[PDB]
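Chemist: First, the structure itself, so that you have it in front of you.
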Amino acid sequence: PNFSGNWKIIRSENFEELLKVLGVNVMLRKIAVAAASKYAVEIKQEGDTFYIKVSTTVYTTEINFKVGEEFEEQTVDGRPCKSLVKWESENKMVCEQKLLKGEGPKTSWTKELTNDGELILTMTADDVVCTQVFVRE
Ligand SMILES: *C/C=C(C)/C=C/C=C(C)/C=C/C1=C(C)CCCC1(C)C
């Protein structure tokens, strides 16, 4: 696997629906969808160690993890969670998230490097799956 790269989004599906399940009100969802339309993901991967920087026009966040080792991050709607990533195959990993406080929809994400060279992210809340596709810059 070489997930390392600078990735730029080309498609985002079901993102508003995801945010709706997570309780985000409609005006904010629309503004969030607009922010997603041009967002970028930078990945540095060394073996099972990942550094990820996710950025939009005005916000940037860093995710650092090793596969199989619990880490802390935030859900899509911004709630702190404990996360654990495992491989599903050579070039796809899945992350299960657990809220640090309170209750809510069951959330997760996946990251896949396709044979065609695209990066596919999925983000899930209960029954709703958002799929986003990126290409290398
Ligand atoms: C491996 C890549 C991952 C786990 C990417 C995660 C990206 C997000 C959680 C981005 C979420 C966004 C919002 C919460 C609002 C603005 C639009 C996004 C897509 C940048």
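So for chain A, numbering is Swiss-Prot's, and the shown residues are 2-138, in order.
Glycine too: its Cβ is placed from the backbone N, Cα and C atoms.
What Swiss-Prot shows for this protein is this:
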type	residues	note
MUTAGEN	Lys21 to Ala	Loss of ligand-induced nuclear import; when associated with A-30 and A-31
MUTAGEN	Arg30 to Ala	Loss of ligand-induced nuclear import; when associated with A-21 and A-31
MUTAGEN	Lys31 to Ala	Loss of ligand-induced nuclear import; when associated with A-21 and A-30
Chemist: Near ligand 1, which of the mutagenesis positions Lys21, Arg30, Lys31 are found, taking a Cβ distance under 6 A to any of its atoms?
Modeler: none
Chemist: Relative to the Cβ position of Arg30 (mutagenesis position), how many further Cβ atoms are located within 10 Å?
Modeler: 17
Chemist: Could you state the whole-number distance in Å separating the C-alpha atoms of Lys31 (mutagenesis position) and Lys21 (mutagenesis position)?
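Modeler: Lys21 (mutagenesis position) has its Cα 10 Å from the Cα of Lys31 (mutagenesis position).
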Chemist: Can you tell me how far the Cα of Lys21 (mutagenesis position) sits from the Cα of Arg30 (mutagenesis position), in Å?
Modeler: 7
